[PDB]
Amino acid sequence: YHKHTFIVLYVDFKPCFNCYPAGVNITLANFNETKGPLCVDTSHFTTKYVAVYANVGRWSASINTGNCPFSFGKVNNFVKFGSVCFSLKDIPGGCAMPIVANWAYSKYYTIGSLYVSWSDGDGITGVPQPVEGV
Amino acid sequence: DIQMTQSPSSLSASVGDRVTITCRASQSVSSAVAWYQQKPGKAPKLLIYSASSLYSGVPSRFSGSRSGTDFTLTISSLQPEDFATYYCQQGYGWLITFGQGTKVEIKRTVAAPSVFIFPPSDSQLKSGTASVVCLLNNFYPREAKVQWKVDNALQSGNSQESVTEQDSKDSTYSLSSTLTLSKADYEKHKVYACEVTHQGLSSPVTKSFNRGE
Amino acid sequence: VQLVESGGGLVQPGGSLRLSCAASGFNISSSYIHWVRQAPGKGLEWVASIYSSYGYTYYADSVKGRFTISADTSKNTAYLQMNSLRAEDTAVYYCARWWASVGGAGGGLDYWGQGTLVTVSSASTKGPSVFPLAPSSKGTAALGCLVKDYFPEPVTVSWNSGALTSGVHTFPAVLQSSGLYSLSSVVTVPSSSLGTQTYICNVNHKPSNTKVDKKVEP
Ligand SMILES: *[C@@H]1O[C@H](CO)[C@@H](O[C@@H]2O[C@H](CO)[C@@H](O[C@@H]3O[C@H](CO)[C@@H](O)[C@H](O)[C@@H]3O)[C@H](O)[C@H]2NC(C)=O)[C@H](O)[C@H]1NC(C)=O
Ligand SMILES: *[C@@H]1O[C@H](CO)[C@@H](O[C@@H]2O[C@H](CO)[C@@H](O)[C@H](O)[C@H]2NC(C)=O)[C@H](O)[C@H]1NC(C)=O
């Protein structure tokens, strides 16, 4: 009973067509700014990306390793940790996961920022799981 | 949606013995665990973070560990200066909550009490109200009984007592037994004072003072 | 590198008041700052924290609207405003700091201020009178200072300007039948010291704004 928990990132965007898109719907699972950054409470966790953005454009989107050393997904690659939490808002002393998209790839805009907190340790673990709509 | 339950509530133990305190994570969590020490009527003091992180100025004997949801704080050898309340905290720079906490007591030798007798001040009688006290210093066990005898006659309804916390080093206790009464009822009787009964005294002992001698 | 709570005292129910957290050694913007209350003879519970730089206000489920937190960077000092105080609120109030070596995550509370007391009751400030516990007849013997009919707690007791330490026994306060606090502070001494020694008890009561230093003699 319990042990498996997931954190997920939903991003939808809507289209000068090749400009800052107006429809931003960055979404963080189970996240309440007021409550504060979500903190994993389980031994195992998996990371996934969501194309809420409609596949109607040459535009493309990605999250690039930046301030944080550990890139998304690589995180799932059996990376150990002591404690971790995530919040859309910059968390002081936090890794920065730029959330960005490019029309086609020729042009780019700094649409989103995700920030994370690192706590060194061994209990928490990088983990892989598959894909389903839920 | 997260809390912690701290067990035990309170304990005593011999000096230099091993002491375990645990907190079960209401809905288990990560490494946000921390233990703190608060001395009586004193500022709380930092002990350990994430079980394994000790701030500078922490003695080696203290240890913190994780066993899943259960978080253990272990003091290898009980030291008298350690006597205080201890609390466990789960959280980050955001949120956090506290458990009921565990005050720890020192189990030590049978300690004889010292008694001192105190009549009121001549300057205190000026108000028209008077007060007396019987002093108990450096004793163990804490549990004991004060008696007030007036003209060979006991009294009641006037006795209020304050209890010291365990002494930082002495590991002993001191007691303030304040007997209150008005100027008139003071001057009514004259040969009187306090008796105490304790394990320390094979035969209970009493101090006495004649009024204004 | 130290903290100081300030502005602690008494206010009547329904009153509102603001508390001062002085800081020395660090810019408050760089660290989280929390406020914690200690219920009398009960467990502590978290109130709220604030990060000055990103103006992050995080409160507890206990008191969303009832209190609010702030801090001024030029002041380099943190504030806590409270309104419509209730009986449960009556507590000791400490401000304190937070640090992480990792940085982003898991941390702790390192430094504390002395902490101040806040009371909510209709009885207004009242001043105590100090009377001496005089050299007894007893070997060692001991003596002390006695305080009566003051409201509300706390009271500061000192001996010879705090030159005295070991043997001080400042008893906890006791609540009188009247509705006042009465406690006693004392010290164990030898027999010989009595001849020459000069013993004076310094005492300060914050709601009365009165400080007395009275000598003790046989
Ligand atoms: C931005 O996009 C997200 C993702 O679509 C939106 O979240 C979605 O909110 C709607 C309305 O609350 C959800 O629809 C309904 O949700 C309930 C469960 O909460 C479900 O019982 C209904 O059957 C229905 O699905 C929608 O499920 C939810 N996200 C998902 C999983 O699609 C969000 O509202 C959008 N707006 C913002 C905040 O920018
Ligand atoms: C998520 O954040 C919202 C922000 O509006 C919280 O909503 C209010 O939070 C206060 C906190 O004291 C409550 O008193 C209110 O009843 C909340 N209102 C509503 C409509 O929920 C909310 O509590 C936070 N948490 C959740 C799980 O929604």
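To match Swiss-Prot, the residue numbers of chain A are left as they are there, and the shown ones run 296-310, 317-435.
From the backbone N, Cα and C atoms, a Cβ is placed for every residue, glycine too.
Among the natural variants that Swiss-Prot reports, A:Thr300 to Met is described with the note: In strain: Isolate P100E. Listed in Swiss-Prot as a natural variant, A:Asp307 to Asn is described as follows: In strain: Isolate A162. Variant annotation in Swiss-Prot: A:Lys336 to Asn, described as In strain: Isolate LRI 281; the structure shown retains the original residue. What Swiss-Prot says about the natural variant A:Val401 to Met is this: In strain: Isolate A162. According to Swiss-Prot, the natural variant A:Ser414 to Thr carries the following note: In strain: Isolate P100E. Swiss-Prot documents A:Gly424 to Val as a naturally occurring variant and attaches the note In strain: Isolate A162.
For chain B, the nearby variant positions by a Cβ gap under 8 A, listed in sequence order, are A:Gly424, drawn from A:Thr300, A:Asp307, A:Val401, A:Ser414, A:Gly424. Fewest Cβ neighbours within 10 Å among the variant positions A:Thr300, A:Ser414: this applies to A:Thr300.
Under 6 Å, Cβ to nearest atom of ligand 2: this is the test, and of the variant positions A:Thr300, A:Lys336, A:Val401, A:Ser414 it is passed by A:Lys336.
Here the deposited model leaves out 6 residues, and the two residues on either side, A:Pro310 and A:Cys317, have Cα atoms 9 Å apart. With respect to ligand 1, the variant positions A:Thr300, A:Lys336, A:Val401, A:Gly424 contribute no residue with a C-beta closer than 6 angstroms to one of its atoms. Closest to A:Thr300 (variant position) by Cα-Cα distance, out of the variant positions A:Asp307, A:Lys336, A:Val401, A:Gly424, is A:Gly424. Note on A:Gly424 (variant position): other Cβ atoms within 10 Å of its Cβ, all shown chains, come to 17. Ranking the variant positions A:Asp307, A:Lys336, A:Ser414, A:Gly424 by Cα distance from A:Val401 (variant position) puts A:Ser414 first.
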